[PDB]
Amino acid sequence: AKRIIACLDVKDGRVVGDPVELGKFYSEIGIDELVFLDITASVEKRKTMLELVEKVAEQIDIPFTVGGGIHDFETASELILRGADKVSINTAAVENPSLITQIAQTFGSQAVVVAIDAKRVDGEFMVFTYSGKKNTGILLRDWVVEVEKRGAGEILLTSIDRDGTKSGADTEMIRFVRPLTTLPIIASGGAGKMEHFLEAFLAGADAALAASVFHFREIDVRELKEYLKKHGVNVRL
């Protein structure tokens, strides 16, 4: 049941056109799920994220994920109890793979999205943390397996190379990750036209995430659902 997810990068409660009326619009246009990525000053970060969950939960009935600087279980728990359906963790998850299990045991595995940012380094796929500032030296191959074994429910796969380029998704990497795990894969980064979405689902993606191409209105998601369904992709329309 392939999903079209819209990602909303947000700072201090604004998109980087508040996050709520924007996701409001997306819930109506036909978006299946939302993702909110907060880049707030860390001293106001916890309160701003909680407030954002509140206001989006008050008017949006489709699943939404919130992430970005979620460092422990208490932050994850309060964001879920406040109205979020899933949390995404990357850096805390990498530095502490136990955290996947910890969130998953209270909120189920389906409540834990692990965001994997990967990049080619010397011919190998490698996991990056701190928003692509740190090469962890961990092979994406090894980290994907461990992520599922720890109890994750979904993997948000972003190619740092092809992210924000509009020149197509990283189908070689999706195909690389696809035989390694069972979890739904959310491909993020690269899509700049509808054909890139089809290419992503053929690679093995269970869901497509785009941020810039939806906001700038380069792609309509009704049009895009029509298109993919036309060419055999099982989308909910």
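Residue numbering in chain A adheres to Swiss-Prot, whereby the residues present occupy positions 3-18, 30-250 in order.
Going by what the header records, the deposited coordinates were determined by X-ray crystallography, 2.8 Å.
Cβ atoms here come from the backbone N, Cα and C positions, even for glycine.
If you check Swiss-Prot, you get these features:
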{"type": "ACT_SITE", "residues": "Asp11", "note": "active site"}
{"type": "ACT_SITE", "residues": "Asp130", "note": "active site"}
{"type": "MUTAGEN", "residues": "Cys9 to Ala", "note": "No change in activity"}
{"type": "MUTAGEN", "residues": "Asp11 to Unk", "note": "Loss of activity"}
{"type": "MUTAGEN", "residues": "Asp51 to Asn", "note": "No change in activity"}
{"type": "MUTAGEN", "residues": "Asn103 to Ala", "note": "No change in activity"}
{"type": "MUTAGEN", "residues": "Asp130 to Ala, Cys, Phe, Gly, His, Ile, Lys, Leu, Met, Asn, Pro, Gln, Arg, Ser, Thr, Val, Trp or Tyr", "note": "Complete loss of activity"}
{"type": "MUTAGEN", "residues": "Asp130 to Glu", "note": "Weak activity"}
{"type": "MUTAGEN", "residues": "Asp176 to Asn", "note": "Decrease in activity"}
Fill in: Distance between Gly30 and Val18, Cα atoms (Å), gap of 11 unmodelled residues
10
Worksheet item: Name the residues of the same chain, 6+ apart in sequence, whose Cβ is under 8 Å from the Cβ of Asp130 (mutagenesis position)?
Response: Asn103, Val140, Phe141, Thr142, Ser144, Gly145, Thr171, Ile173
Item to complete: Can you tell me which mutagenesis positions out of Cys9, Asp11, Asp176 are within 10 A of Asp51 (mutagenesis position) by Cα, answering none if there aren't any?
Response: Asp11
Worksheet item: Expressed to the nearest Å, what is the distance separating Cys9 (mutagenesis position) and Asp176 (mutagenesis position) at their Cα atoms?
Response: 13
Worksheet entry | Among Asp51, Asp176, the one of these mutagenesis positions whose Cβ has the fewest neighbouring Cβ atoms within 10 Å | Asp176
Item to complete: Please report how many Å separate the Cα atom of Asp11 (mutagenesis position) from that of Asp176 (mutagenesis position), as a whole number.
Response: 14
